[PDB]
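Asks: Here it is: the structure, laid out below.
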Amino acid sequence: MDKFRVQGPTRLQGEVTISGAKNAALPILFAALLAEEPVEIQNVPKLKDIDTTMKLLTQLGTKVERXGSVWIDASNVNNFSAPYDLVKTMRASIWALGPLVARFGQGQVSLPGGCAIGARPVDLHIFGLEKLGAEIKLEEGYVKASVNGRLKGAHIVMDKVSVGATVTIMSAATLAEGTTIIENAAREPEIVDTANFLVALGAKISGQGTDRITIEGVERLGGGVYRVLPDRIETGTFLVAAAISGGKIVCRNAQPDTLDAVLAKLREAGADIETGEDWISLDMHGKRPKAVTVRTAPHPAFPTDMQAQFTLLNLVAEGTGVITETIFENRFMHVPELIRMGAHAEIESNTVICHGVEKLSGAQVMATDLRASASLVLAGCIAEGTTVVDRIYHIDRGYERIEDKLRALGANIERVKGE
Ligand SMILES: O=c1ccn([C@@H]2O[C@H](COP(=O)(O)OP(=O)(O)O[C@H]3O[C@H](CO)[C@@H](O)[C@H](O)[C@H]3O)[C@@H](O)[C@H]2O)c(=O)[nH]1
């Protein structure tokens, strides 16, 4: 069981190159199923889900190969079933459904736990496709979709805002007969990225990033080259790394506009921030951060995915600061770990009351959540002495070589093999 052994305190400073967003790479890889011509997807991170997706794609008849890019040739897709063995470890698997039925008139995806259980978590996907005129069958442990001829454009109103369902509907709609409108579409930068990809292939889409996406169906999608946008949350994690350690950092291969709220919040903490077309710089001028008030909310507001990171910030800042989860529930389970590190905080309802301390103390800690976990690693970096963060595999699933990146920033870090 891999562990991160950290020796603190160390100031985090210098430069880091932000990886492509896993969450944009995924829906794009699936949307590639629509492409009749070869496609090159650039800036794709080397992460478990990407490997799983590649294997899934190959099984369908797609020719796949990777390095920094992933090369895809779906001209020959001829198997329209995503099997149990290939989908099991991954929710994103459902994204194969829409493109298959949209392009091929048929497709199916295995539902772990069977139909009764597995159909529930993907109801919005099913709803969307139905709206598009597909016949959905729940049988033999699968969710099946078929349509005679092309899908049919539709006016679709979402009762729940969903990144997953928005991608399914938008992707499928690009091949539909007519106009499709998605009301209450997810606003995520990842959605914007997937829409842009689609358009690069020849799709007609507008409104991506807003509450309303309008798609005009076309007969076929071609091929081309497309670069996946930067990981906004990874970016935020590094900015915070410097912000809590008195450091200066420059984030390369970044996209400032996906981070409005985070940058604003960092400014409130006293950070000196500068931005360019593809970079972001943060300078604490050797100063401690100032406590901030944080309210997580739907994009483009403050991201819940940045919560743990800012909670940590508050824990070592000058003053008291409160972080409120306005939508999410039971998001503070990692706080007790920080307290064990010498932090002062109270969990109240949907909030955490942070009383900043000058310095943390090394300890043996662990969190199940990916974000909470990386936060523990940052904490170790600035704490006094030795910290051991257990179960880092969680981090490995969403961070591309965080140890290398941290070390290049001055961290004293070591990956330990089963303690
Ligand atoms: O078929 C579906 C799909 C989603 N939901 C629900 O609607 C919400 C929307 O899901 P979705 O947007 O697709 O969430 P995730 O895909 O798990 O995660 C993305 O969407 C979240 C907001 O929902 C953001 O907080 C994350 O940062 C972002 O990565 C979920 O809580 C689900 O409970 C359904 O009931 N049926």
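Determined by X-ray crystallography, 2.0 Å, according to the entry header.
Every residue gets a Cβ built from N, Cα and C, even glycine.
Marked as active site, proton donor by Swiss-Prot on the basis of experimental evidence: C115. Annotated phosphoenolpyruvate binding site per Swiss-Prot: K22, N23, in sequence order. Summarising the annotation, Swiss-Prot assigns UDP-N-acetyl-alpha-D-glucosamine binding site to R91, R120, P121, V122, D123, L124, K160, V161, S162, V163, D305, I327. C115 to S appears in Swiss-Prot as a mutagenesis experiment; the accompanying note says: Loss of activity, but not of substrate binding. Where Swiss-Prot documents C115 to D as a mutagenesis experiment, the accompanying text is: Significantly lower binding of phosphoenolpyruvate. Here the residue is the original one, while Swiss-Prot reports the published mutagenesis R120 to A with the comment Loss of activity.
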Asks: For a quick check of understanding: among the binding-site residues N23, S162, which residue's Cβ has the most other Cβ atoms within 10 Å?
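Replies: Result for the most crowded candidate: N23.
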Asks: Determine the recorded positions, out of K22, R120, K160, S162, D305, lying near ligand 1 in the sense that the CB is under 6 Å from one of its atoms, and give them in sequence order.
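Replies: What lies within reach of ligand 1, judged by Cβ under 6 Å, is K160, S162, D305.
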Asks: Far apart in sequence but close in space: which same-chain residues, 6 or more away, have a Cβ under 8 Å from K160 (UDP-N-acetyl-alpha-D-glucosamine binding site)?
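Replies: Residues satisfying the criterion: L124.
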Asks: Given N23 (phosphoenolpyruvate binding site) and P121 (UDP-N-acetyl-alpha-D-glucosamine binding site), what distance in Å do their CA atoms have, once rounded to a whole number?
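Replies: Between the alpha carbons of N23 (phosphoenolpyruvate binding site) and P121 (UDP-N-acetyl-alpha-D-glucosamine binding site) there are 18 Å.
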Asks: Based on DSSP, name the secondary structure state of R91 (UDP-N-acetyl-alpha-D-glucosamine binding site): helix, strand or coil.
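Replies: DSSP assigns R91 (UDP-N-acetyl-alpha-D-glucosamine binding site) to helix.
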Asks: What is the number of other Cβ atoms found within 10 Å of the Cβ of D123 (UDP-N-acetyl-alpha-D-glucosamine binding site)?
Replies: 12
Asks: Any idea of the Cα spread of the UDP-N-acetyl-alpha-D-glucosamine site, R91, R120, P121, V122, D123, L124, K160, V161, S162, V163, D305, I327, as a max distance in Å?
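Replies: Value for the max Cα separation, rounded to a whole number: 24 Å.
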Asks: Can you tell me how many other Cβ atoms are located within 10 Å of the Cβ belonging to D305 (UDP-N-acetyl-alpha-D-glucosamine binding site)?
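Replies: Taking every protein chain into account, the count is 18.
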Asks: Would you find the one among the mutagenesis positions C115, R120 whose Cβ has the most company, meaning other Cβ atoms within 10 Å?
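Replies: That would be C115, with the highest Cβ count within 10 Å.
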Asks: Could you tell me the C-alpha distance between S162 (UDP-N-acetyl-alpha-D-glucosamine binding site) and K22 (phosphoenolpyruvate binding site) in angstrom, no decimals?
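Replies: For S162 (UDP-N-acetyl-alpha-D-glucosamine binding site) versus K22 (phosphoenolpyruvate binding site), the Cα atoms are 17 Å apart.
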Asks: Which residue, of the binding-site residues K22, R91, has its CB surrounded by the fewest other CB atoms within 10 A?
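Replies: Minimum Cβ neighbour count within 10 Å, taken over the binding-site residues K22, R91, occurs at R91.
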Asks: Between the recorded positions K22, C115, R120, which lies closest to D305 (UDP-N-acetyl-alpha-D-glucosamine binding site), Cα to Cα?
Replies: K22
Asks: Cα distance, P121 (UDP-N-acetyl-alpha-D-glucosamine binding site) to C115 (mutagenesis position), nearest Å?
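Replies: If we compare the Cα positions of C115 (mutagenesis position) and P121 (UDP-N-acetyl-alpha-D-glucosamine binding site), the gap is 11 Å.
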